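Colleague: Can you read through this structure? Questions will come right after.
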Amino acid sequence: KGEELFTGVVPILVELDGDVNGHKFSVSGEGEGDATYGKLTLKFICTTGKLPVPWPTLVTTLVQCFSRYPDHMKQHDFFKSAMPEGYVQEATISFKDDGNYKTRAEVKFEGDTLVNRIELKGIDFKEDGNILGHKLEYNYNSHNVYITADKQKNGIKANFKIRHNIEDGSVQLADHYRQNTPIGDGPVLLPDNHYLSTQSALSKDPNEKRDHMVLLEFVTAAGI
Ligand SMILES: [Mg+2]
Ligand SMILES: [Mg+2]
């Protein structure tokens, strides 16, 4: 049972290689998750210099196995069930009136550590749009991630809309379409329709000179 791997505090590593409109960059993250409380705490560093996109646009790419699934919903937790072999998470993020990100990640244990390894590719972004023009506020709204099964692929799909606040009071929509597929051959849990209720707080480390993001996140399964 992968769920048994999450009863306590688990170290997390995140590594992302990105290319947006030919701007190349990498991000490294470290922290821990405590699924019992649906809680994530991570610090992300742009190891290549200045991040060429706003940090908030990377939040959904940068480990939903740390969601809190209520006891009565535990037979719907696909993410922990795929562990430790892990799962592939792929997404298309469409920024309304702008470019798109396509991502591919593997989330699995490396020893006792939960690792999220990501490749991100962004194209067709506007030079002085909200993303490349860095016009997005350093904050983050609360969302519901709607999950449905894809029995065909032995996995799940997610559909949701991220709303990014813009510095002028407007909103930049990011439509998300994602698929998750197990890496191993063992049985996984295919859930009834439900959603993950997420809340995210972004901050800075006062002693840190590199381009970075400190994130505190709470995720709870619901709708069943
Ligand atoms: Mg490193
Ligand atoms: Mg505002």
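Here Swiss-Prot sets the residue numbers for chain A, with the shown residues being 3-64, 68-229 in order.
This deposition comes from X-ray crystallography, 1.7 Å.
Backbone N, Cα and C atoms are what each Cβ position is placed from, and that goes for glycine too.
Relevant sequence annotations retrieved from Swiss-Prot are reproduced here:
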type	residues	note
MUTAGEN	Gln69 to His	In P4; leads to no detectable fluorescence. In mut2.2; shifts fluorescence lifetime from 3.03 to 1.94 ns; when associated with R-30 and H-145. In mut3.3; shifts fluorescence lifetime from 3.03 to 1.88 ns; when associated with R-30; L-46 and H-145
MUTAGEN	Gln80 to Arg	In Azurite; shifts the excitation and emission spectra to shorter wavelengths and increases quantum yields compared to BFP; when associated with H-66; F-145; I-150 and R-224
MUTAGEN	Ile128 to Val	In EBFP2.0; shifts the excitation and emission spectra to shorter wavelengths and increases quantum yields compared to BFP; when associated with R-30; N-39; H-66; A-72; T-105; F-145; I-150; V-155; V-171; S-198; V-206 and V-224
MUTAGEN	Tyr145 to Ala	In Cerulean; leads to improved quantum yield, a higher extinction coefficient and is 2.5-fold brighter than ECFP; when associated with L-64; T-65; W-66; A-72; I-146; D-148; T-153 and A-163
MUTAGEN	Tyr145 to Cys	In mut1.9; shifts fluorescence lifetime from 3.03 to 2.74 ns
MUTAGEN	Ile167 to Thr	In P11; increases fluorescence at 475 nm excitation and at warmer temperatures such as 37 degrees Celsius. In Esmerald; leads to brighter fluorescence; when associated with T-65; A-72; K-149 and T-153. In VisGreen; leads to brighter fluorescence; when associated with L-64; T-65; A-72 and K-149
MUTAGEN	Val193 to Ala	In mut1.5; shifts fluorescence lifetime from 3.03 to 2.72 ns; when associated with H-145
MUTAGEN	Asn198 to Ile	In mut2.1; shifts fluorescence lifetime from 3.03 to 2.50 ns; when associated with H-145 and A-176
MUTAGEN	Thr203 to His, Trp or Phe	Results in significantly red-shifted excitation and emission maxima
MUTAGEN	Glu222 to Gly	Suppresses the 399 nm excitation peak, leaving only the longer wavelength peak at 475 nm
Colleague: Could you tell me the C-alpha distance between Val193 (mutagenesis position) and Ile167 (mutagenesis position) in angstrom, no decimals?
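Modeller: That comes out at 28 Å between the alpha carbons.
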Colleague: For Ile167 (mutagenesis position), name the DSSP secondary structure in the helix/strand/coil scheme.
Modeller: strand
Colleague: At the Cα level, what's the spacing in Å between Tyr145 (mutagenesis position) and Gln80 (mutagenesis position), rounded?
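Modeller: Each residue's Cα considered, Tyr145 (mutagenesis position) and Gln80 (mutagenesis position) end up 30 Å apart.
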Colleague: Measure from the Cα of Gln69 (mutagenesis position) to the Cα of every one of the mutagenesis positions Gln80, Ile167, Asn198, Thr203, then give the nearest.
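Modeller: Given the candidates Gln80, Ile167, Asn198, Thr203, the nearest one is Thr203.
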Colleague: Of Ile128, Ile167, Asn198, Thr203, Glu222, which is closest to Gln80 (mutagenesis position) if I measure between C-alpha atoms? They're all mutagenesis positions.
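Modeller: Looking at Cα distances from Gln80 (mutagenesis position), the smallest one goes to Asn198.
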Colleague: Fewest other Cβ atoms within 10 Å: which of the mutagenesis positions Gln69, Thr203 wins that one? Let me know.
Modeller: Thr203
Colleague: What are the sequence-distant neighbours of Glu222 (mutagenesis position), meaning same chain, six or more residues apart, C-beta distance under 8 angstroms?
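Modeller: Within the chain, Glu222 (mutagenesis position) has Cβ neighbours under 8 Å at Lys41, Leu42, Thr43, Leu44, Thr203, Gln204, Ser205, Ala206.
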Colleague: How many Å separate the Cα atoms of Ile167 (mutagenesis position) and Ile128 (mutagenesis position)?
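Modeller: Distance between the two Cα atoms comes out at 19 Å.
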Colleague: Around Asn198 (mutagenesis position), how many other C-beta atoms are within 10 angstroms of its C-beta?
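Modeller: Within a 10 Å radius of the Cβ of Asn198 (mutagenesis position) lie 11 other Cβ atoms.
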Colleague: Between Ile128 (mutagenesis position) and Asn198 (mutagenesis position), how many Å separate their Cα atoms?
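Modeller: Cα-Cα distance, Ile128 (mutagenesis position) to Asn198 (mutagenesis position): 32 Å.
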Colleague: With H, G and I counted as helix, E and B as strand and the rest as coil, say where DSSP puts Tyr145 (mutagenesis position).
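Modeller: Looking at the DSSP assignment, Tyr145 (mutagenesis position) belongs to neither helix nor strand, so coil.
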Colleague: Of these mutagenesis positions, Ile128, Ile167, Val193, which scores lowest on Cβ atoms within 10 Å?
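Modeller: Relative to the other mutagenesis positions in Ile128, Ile167, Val193, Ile128 has the fewest Cβ atoms within 10 Å.
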Colleague: Could you tally the C-beta atoms, other than its own, that fall within 10 angstroms of the C-beta of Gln80 (mutagenesis position)?
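Modeller: Other Cβ atoms found within 10 Å: 12.
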Colleague: DSSP on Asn198 (mutagenesis position), three-state: which is it?
Modeller: coil
